[PDB]
Amino acid sequence: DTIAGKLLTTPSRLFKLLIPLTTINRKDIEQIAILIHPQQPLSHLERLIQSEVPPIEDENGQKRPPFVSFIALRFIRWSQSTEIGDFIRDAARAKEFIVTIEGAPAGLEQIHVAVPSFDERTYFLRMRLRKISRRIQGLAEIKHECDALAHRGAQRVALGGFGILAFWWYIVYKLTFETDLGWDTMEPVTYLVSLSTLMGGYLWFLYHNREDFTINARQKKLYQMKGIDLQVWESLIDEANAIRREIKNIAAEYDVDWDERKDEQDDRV
Amino acid sequence: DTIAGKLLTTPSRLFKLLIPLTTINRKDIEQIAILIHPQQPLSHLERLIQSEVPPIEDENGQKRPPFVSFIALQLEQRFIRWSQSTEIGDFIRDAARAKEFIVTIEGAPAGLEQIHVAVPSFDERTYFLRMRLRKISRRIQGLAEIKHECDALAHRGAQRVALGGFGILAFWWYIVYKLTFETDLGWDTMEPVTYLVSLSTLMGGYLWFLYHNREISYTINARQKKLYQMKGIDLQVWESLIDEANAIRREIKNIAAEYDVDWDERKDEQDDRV
Amino acid sequence: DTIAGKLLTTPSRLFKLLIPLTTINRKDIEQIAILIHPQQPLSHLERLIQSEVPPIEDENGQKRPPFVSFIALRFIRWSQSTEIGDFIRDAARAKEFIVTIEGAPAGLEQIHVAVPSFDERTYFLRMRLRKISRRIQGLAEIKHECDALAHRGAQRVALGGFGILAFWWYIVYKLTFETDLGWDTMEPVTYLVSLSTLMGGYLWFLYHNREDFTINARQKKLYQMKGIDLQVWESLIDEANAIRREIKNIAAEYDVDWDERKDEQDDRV
Amino acid sequence: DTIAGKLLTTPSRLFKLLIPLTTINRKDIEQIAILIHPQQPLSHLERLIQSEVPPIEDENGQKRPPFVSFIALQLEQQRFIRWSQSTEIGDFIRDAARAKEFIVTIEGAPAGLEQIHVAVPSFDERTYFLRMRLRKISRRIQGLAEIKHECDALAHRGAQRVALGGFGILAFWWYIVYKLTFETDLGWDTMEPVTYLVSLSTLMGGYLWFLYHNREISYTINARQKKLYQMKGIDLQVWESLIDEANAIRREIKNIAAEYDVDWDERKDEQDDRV
Ligand SMILES: [Ca+2]
């Protein structure tokens, strides 16, 4: 109400702070809103506050605009070049922020805003990450059961092929080792059957048209039906880690340790 | 009508809005058009609407045109006043998630003395962006289909020579069967000729292993690269429309990231048909 | 006498203009430089010219800013919401630009600046395109020579292998089809040579260690020595086309037709 | 010293500049430390240097702030033009940075000349503070690349061993076929069917190994090795993160390199990784 304000984080990149000022023609309180970018100087915010307050009087004679001064944590004054990411950082550990406007105050000479923190600041991020990680998880398990399906079909068909070729081993062994028809009467059977399986291993090239199509390529053909491609997939995982390095940055610099399973424990509950 | 306005989204970058207020002698109220770029400050906007209104006769001197002020909703998951030199676009986004904002003139002729203007929606912003995206996306899907048919031409050009090879190998199977089973001649003269033929087809199957001559890929072949280009349709326009098409989806997903509404292009797969 | 002025394009993205103004208390002629990004609105430039000029007393009350008006080409006033790139576009067809401050100090009230051309602007692009065209050209022809070099060694080794294997055709034709040793005395020469051929592959696979390494892979290993990789290469070509689409944009908007060989005709002369 | 200055490049985003000027809090002339962010307007610099100087006494009596300015070199491919009081500092730094020229005109106070030249940091100087971190991260990804080469050496140990055993078995088969063939204790026509039977058996075993391609988890990444150098060795998330943090800086150095008309070649800094 009186000498107290708050700073809030947008869903976009920016900030906004709310300070009780006195405008050109108002009463003594009006919670005016100011939109700031965080990597930005501090003289910009000094100018942007001093645009909207009545100026200081002579002074013999000066109509010059007031001078704000962002003392923080006892009263360590901060310079006019430290960026707002760092000032909200060290002030965010301090949980305090003081804008002491002069001339305008008439002796009050103070304003206190309450800096948001890491749970609150990230909670906003966590929602972004919590949603996109759930969207990773569902597509992950559907892709896995498609993998099990194509694997099963491939090994069953290959097992059948080993069955018939083992049968060919058995009848050549017993035909030429029983010695009823000779090996001289067995040579044509071997070579002519070898061209016959070049035939039966070559018709499949032209009608049903394999033109590799190995074990892996049947699966890669298969979840074109049962799922989504890999570019969206790696975009989800890579951008998820891009968010995780940033929450590690902010929660590292705010110095409260954090792992993101602690809201997976609130996904179902 | 009187207390409702709307700010639309033009096909260009810059907005427009129409608000009713009193003017010179012609009429009591007219919804008048104001043209706005999203990078102009908010003082420019107030001045713009301060200019097309007859002033107030203000005593203690002459300070006659009014002082207007903007008000929105600070969502608590009230009404605060937005400062006079924010940029317009950031205020548009914040109050856009609030779905309302309020202009207040100083004249207060109306008892209410408020103007609740309406806020442009996700369907409208992404309506114009979706019309651009679907137009260029169709415009490359046709060239994708022409790629499919020249690929079918290469398929035909393969199936000819493959059919000839099957016929020749059937000829070989029949000539080995006739010169083998009949017994006019014993297997012990067809065996040597089989090994010699196997050497000759290992040679002919060895000179083909040098024939992998050009492979110009990027997904691109080399046998057809003269065919679909120097007789058909380009690839420079293909990759250029790819490059111009990849940018817009990120903007639609950023604005979509603002509005907390999910963006699915497969829910717009249904709009390319009816 | 100093109603002139000019605007110049920086080698960077954002460009500047030069106008004769009077800042605080000076002599009436002074160039002042103002930096402009061409995505900013017109009203922003209106504000920056309002910053450095004395105010105008207008009879209760004194407007602290003046008002300027960016009329152009027969005069058409332009609204203060257009893009500066568009106003430089249509004014660039017009080859004129007029700023008109309402206040006139002493019979002078106008200002003409001279909008520059695609010649100067696109030689701040043509210097870049010419340099990247030279780099791409030299690296291209070195890679082609390297490319030519690999295939000579590949055809020599393949031609030798076909030489000895054709010798293996002739020796098995002539030893047993027409001569004293029969096929029964020839079969283990064929099969035992076939395992002996295999031994060669194993030796090759282990000492000199080919673990495909086909004809293309000798090239791709070869210009790792003689040239540079493909990612930098396609980055240079793709960025070159990114510059070419932009000079096609600007010359498409300024409407003077252009092909970029017309400075390759000055790259040697 | 006298009329010279320098605007330095801190490792952070800020600048600093040291300019000599008379102040009666000090004795005669002190080079003073002023810091600058590149998004501050030039009015803040003229107010900042305007604040740490004792004022000019008004000859009208009543108005005593100093009035300072900035003047650069308009290049025509001399001539001097003054810069407005609300440009950002960074854009002016880039323009005068290719110009290699900077003056300041403090009104009234300068006894003689009143032309404080200062000197900008050349492209190499600006780059140096990027190239240190670029060289560091390139060095440690080179080291992790070398450890990847070490587990590659493990992989071909296994391959060589498996293949050596196969060559020994093939030598065994060549000797047993020669001994049971040339000796004329068994003729060829009882060794021929055993050869065809063995050929069927190795086509079966090749049909076993053609099934074996279970996992190929690539991105350039193997499947036998992925558990090998991670669950006992050194990570891969950190590898891709140093890739991601490493790819950004090169574009900035090439943008600033575009601003200075100087060819950026990383192979001319290949020579700096050794001495
Ligand atoms: Ca035989």
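Chain C is numbered as in Swiss-Prot, which gives 124-196, 259-396, 404-461 for the residues shown.
The deposited model was determined using electron microscopy, 5.0 Å.
Any Cβ shown, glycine's included, is placed from N, Cα and C.
As recorded in Swiss-Prot, the features of this protein are as follows:
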type	residues	note
BINDING	C:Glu372	Ca(2+) binding site
MUTAGEN	C:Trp368 to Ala	Abolished calcium channel activity
MUTAGEN	C:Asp369 to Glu	Increased calcium channel activity. Abolished inhibition by ruthenium red derivative Ru360
MUTAGEN	C:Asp369 to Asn	Slightly reduced calcium channel activity. Decreased inhibition by ruthenium red derivative Ru360
MUTAGEN	C:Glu372 to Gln or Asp	Abolished calcium channel activity
MUTAGEN	C:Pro373 to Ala	Abolished calcium channel activity
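The Cβ of C:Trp368 (mutagenesis position) lies under 8 Å from the Cβ of C:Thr361, each of these being in the same chain and 6 or more residues away along the sequence.
The number of other CB atoms found within 10 A of the CB of C:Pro373 (mutagenesis position), across every protein chain shown, is 17. A break of 7 residues separates C:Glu396 from C:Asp404 in the model, with a C-alpha distance of 6 angstrom spanning it. Cα atoms of C:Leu196 and C:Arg259 lie 6 Å apart, with 62 unmodelled residues in the deposited structure between them.
The mutagenesis positions in question are C:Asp369, C:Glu372, and the one with the fewest Cβ neighbours inside 10 Å is C:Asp369. Secondary structure at C:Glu372 (mutagenesis position), taken from DSSP and collapsed to helix, strand or coil, is helix.
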